[PDB]
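Enquirer: Have a look at this one.
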Amino acid sequence: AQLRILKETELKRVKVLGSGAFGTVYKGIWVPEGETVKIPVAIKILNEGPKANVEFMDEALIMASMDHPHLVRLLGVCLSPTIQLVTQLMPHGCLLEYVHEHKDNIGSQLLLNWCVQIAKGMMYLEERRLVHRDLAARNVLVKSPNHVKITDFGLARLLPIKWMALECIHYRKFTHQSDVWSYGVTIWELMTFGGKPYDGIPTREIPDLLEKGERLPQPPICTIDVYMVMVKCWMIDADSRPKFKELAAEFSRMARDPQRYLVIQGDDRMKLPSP
């Protein structure tokens, strides 16, 4: 399980793609020893902890060890001005932004396919007993149209209410099954094409709203089937919610007959459903 330590000047920034709660992403370039290769790389400087500890080095290593089809591998770390996580640059950027910008050229197939992928993405984390804590359409990236990866897993081991399960809002109890809740929302985010969860509603009302039995609404292109999946992810009781295994199997079952479960109009015709 090999982590790369990268020099402060083996790393050169171009621009800023986005700053969140934790740090700031930079599009960057990386020149390993010599003058032969130049990657396209993505740089994550965290601004406050976390300092160059063995404790730090331990958690980095774990993260370096994280390895999927559908998970973003940490490539390297620099320490020199402060802590910097180095990631292969995803040219298409984040899925959230992606489903908005191509709203009209994204078929059913991809949509369910992304589902599966993130599902399997999480399976692994679950199998490795890592709890992401912060799954949303933003922190899923797009390597290629048919290929998405998850990022930002375990970032709180180093260092989002509308994607939080209820038990994490009250009792900050962070579990795989609390991530499940997140997934629910993430996929919802896709079906709507990038819709904003609980739109035009304040933060501090979310919890009581949920407790009432009000959840996120049915997306336009959704058959009740796939919606019932979602619903199950926002079950008050944690254990009652699905395991990533299941959610995979299900969306994977659905990607065999794609338009059987999601209906998308335009093309001058009106697709009609049954049963």
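For chain A, we keep the numbers from Swiss-Prot: what you see runs 708-755, 758-868, 883-998, in order.
Here the Cβ of each residue, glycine as well, is placed from N, Cα and C on the backbone.
So Swiss-Prot says this about it:
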ACT_SITE  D843  active site, proton acceptor
BINDING   724-732, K751, 797-799, 843-848  ATP binding site
MUTAGEN   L710 to N  Strongly reduced autophosphorylation
MUTAGEN   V721 to I  No effect on kinase activity
MUTAGEN   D861 to Y  Loss of kinase activity
MUTAGEN   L864 to R  Strongly reduced autophosphorylation
Enquirer: Per 10 Å Cβ neighbour count, which of the binding-site residues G727, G730 ranks highest?
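Expert: The most densely surrounded of these binding-site residues is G730.
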Enquirer: So among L710, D843, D861, all listed as recorded positions, which is physically nearest to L724 (ATP binding site)? Use the C-alpha atoms.
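Expert: Closest by Cα distance to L724 (ATP binding site) among the recorded positions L710, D843, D861: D861.
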Enquirer: List the Cα distance (Å, whole number) between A845 (ATP binding site) and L710 (mutagenesis position).
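Expert: Each residue's Cα considered, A845 (ATP binding site) and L710 (mutagenesis position) end up 27 Å apart.
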Enquirer: At the level of the C-alpha atoms, what whole-angstrom distance separates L864 (mutagenesis position) and the residue listed as 'active site, proton acceptor'?
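Expert: Rounded to a whole number, the Cα-Cα distance is 9 Å.
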Enquirer: Which recorded positions (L710, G727, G730, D843, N848) fall within 10 Å of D861 (mutagenesis position) by Cα distance?
Expert: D843, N848
Enquirer: For the break between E755 and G758 (2 residues unmodelled), what's the Cα distance in Å?
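Expert: Both gap-flanking Cα atoms are 6 Å from one another.
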Enquirer: I want to check the contact list for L710 (mutagenesis position): same chain, sequence separation of six or more, C-beta distance under 8 angstroms. What comes out?
Expert: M766, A769, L770, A773, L783, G785, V786
Enquirer: Taking the Cβ of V721 (mutagenesis position) as centre, how many other Cβ atoms lie within 10 Å?
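Expert: Cβ-Cβ neighbours of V721 (mutagenesis position) within 10 Å number 11.
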